[PDB]
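Pasting in a structure now, in structure tokens, and then I'll have a few things to ask.
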Number of protein chains: 2
Amino acid sequence: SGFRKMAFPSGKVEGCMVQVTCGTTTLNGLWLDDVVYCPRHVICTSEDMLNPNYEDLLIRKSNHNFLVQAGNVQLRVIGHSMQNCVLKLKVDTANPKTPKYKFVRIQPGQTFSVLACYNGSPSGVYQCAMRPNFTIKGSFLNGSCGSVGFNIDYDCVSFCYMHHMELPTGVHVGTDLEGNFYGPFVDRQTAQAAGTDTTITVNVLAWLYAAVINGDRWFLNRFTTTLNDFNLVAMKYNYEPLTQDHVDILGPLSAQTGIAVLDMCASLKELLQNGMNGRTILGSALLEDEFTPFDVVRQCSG
Amino acid sequence: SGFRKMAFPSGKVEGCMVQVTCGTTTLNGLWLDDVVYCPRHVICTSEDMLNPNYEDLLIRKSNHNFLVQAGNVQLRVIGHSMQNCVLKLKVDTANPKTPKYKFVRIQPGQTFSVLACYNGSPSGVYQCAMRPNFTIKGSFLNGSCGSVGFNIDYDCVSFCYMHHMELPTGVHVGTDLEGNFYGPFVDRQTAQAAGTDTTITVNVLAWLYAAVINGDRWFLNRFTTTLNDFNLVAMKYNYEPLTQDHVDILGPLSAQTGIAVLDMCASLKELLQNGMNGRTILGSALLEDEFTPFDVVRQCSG
């Protein structure tokens, strides 16, 4: 037992991380087969980032302007291409360490592991959620751009995130591996509004189930509720509205615990309206929304 | 910016994890050079764990009773030995993936990454602290025994923990890699008292520094305190007493922030006596003690 915010083992991704240099700027890239993926702002000076014309800036670069280094190995760049906001550098060598992989565009509220890297070298791994407003609350310093987020499904690494920018607000934004930003953001150093965030209700419910499974039951109450009544409270507290799809996803956890989804909603309602009276749930004094129903089942069944 | 509970990249450790089977019991082992390390209770039935005589139980085993599997590879066991509470199985092949490594006995209050494994396969990685009372609050299911905790220092993996048991209280206990338990625990299924825990004060101070660095400054106050006055409050709140060694370790963080250690102690005092008034610090509604001063500096300087 016990419940931890758990990342995926990072080895498979560690083998794909490289350093990419173009003029003065250095950041991380992802080396899969004979392609290196990295943020296209690797081609920008710090002055350029105020208002870059990426097409013009890239036209001034040739294959040999891109300096790609895997550990001490140098890769030879034989093609370059811009797809949305990623650069794809064709290199002459297939990464011997390419895992089985897919590129996926995750949905807001889903979770993934981030391997934070600097200069193409891994620093740490942590689990995080794509917020409803498509930001992430990460740990990313200068040089972390191009670090990637992923999930693992048996043997297969599903890459879902490439880090591009820190907003002035301190939250993080980035793209899928086809270079499309999550959310309304652009790769330019301007004020950008993320817009209102909300709490991922189905994940909070999943974590309350996790808590019941682990012995934390103090929040179970004698009430129930309706979907529409619960959603009136969700709206007041800036929780995402609960739908039947969410109810369905919680089914297995409802079955394991013998607690009906709508009864758990009633417990949650009481916590929203009354707080936690200084108590804790799985060591948190707040309601945790960074576990999905799948995260909880994985962790509970090994 | 941003501050996350960050594990070390696990690849180097993933390559050393194997499955060890002896009679019916299967758990994880650590394959380094030509030795496999695993918990000695791999030789126990579930009945044996009430009161095992490990010497007698092992005398009934031969090299060929130990079934060691790395992925699909089978290792051949050519020697077996019990050191304290670990078994050391000599195998005929050196692990080609042995990283540079050391075995270390960490001190209470230090942190490490855990690669949680089942059947010799990695499931997840997370960061945790050795509690003052030498337990850990992990996520460990049946089959996770032999999973290991580690730190990485450049190229070198310092293994510090092997998981052995879940206490009835739900906390986790284990050994260093020489097989000596941390704390007063034994590898027997009996009630075992962990004894009073306390909060790792120097780590809470380190995390308040982390918060200042990241913009969370609301808790900075106009007071200061003495070491002895602060320690009178620490004792009341079951915080470890602060010493000058701890003050010294916080020096670099005091320097970066321009906040004297004793002034940060005064902020902490006020939080202990007044709570957090429903506020948060780095997204936590509680005082976090699972970051060491070194953890904070690593994360702040990449």
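Sequence positions for chain B are given in Swiss-Prot numbering; the residues included correspond to 3264-3565, in order.
Including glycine, each Cβ sits where the backbone N, Cα and C put it.
When I checked Swiss-Prot for this same protein, it listed these features:
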| type | residues | note |
| --- | --- | --- |
| ACT_SITE | B:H3304 | active site, for 3CL-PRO activity |
| VARIANT | B:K3353 to R | In strain: Beta/B.1.351 |
| VARIANT | B:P3395 to H | In strain: Omicron/BA.1, Omicron/BA.2, Omicron/BA.2.12.1, Omicron/BA.2.75, Omicron/BA.4, Omicron/BA.5, Omicron/BQ.1.1, Omicron/XBB.1.5, Omicron/EG.5.1 |
| ACT_SITE | B:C3408 | active site, nucleophile |
| VARIANT | B:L3468 to V | In strain: Zeta/P.2 |
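Relative to the rest of the structure, where do these features sit?
Around B:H3304 (active site, for 3CL-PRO activity), the C-beta neighbours below 8 angstroms that are at least 6 residues distant in the chain are B:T3288, B:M3312, B:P3315, B:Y3317, B:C3348, B:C3408, B:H3427, B:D3450.
Counting Cβ atoms from all protein chains shown, B:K3353 (variant position) has 16 others lying within 10 Å of its own Cβ.
Less than 8 angstroms from the CB of B:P3395 (variant position) sit B:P3371, B:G3372, B:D3460, B:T3461, B:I3463, B:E3503, each of them six or more residues away in the same chain. Under DSSP, B:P3395 (variant position) is assigned to coil, being neither helix nor strand in the three-state scheme.
Around B:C3408 (active site, nucleophile), taking its Cβ as the centre, 27 other Cβ atoms fall within 10 Å, counting all chains.
Annotation note: B:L3468 (variant position) sits in a helical segment as assigned by DSSP.
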Could you tell me the C-alpha distance between B:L3468 (variant position) and B:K3353 (variant position) in angstrom, no decimals?
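For B:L3468 (variant position) versus B:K3353 (variant position), the Cα atoms are 45 Å apart.
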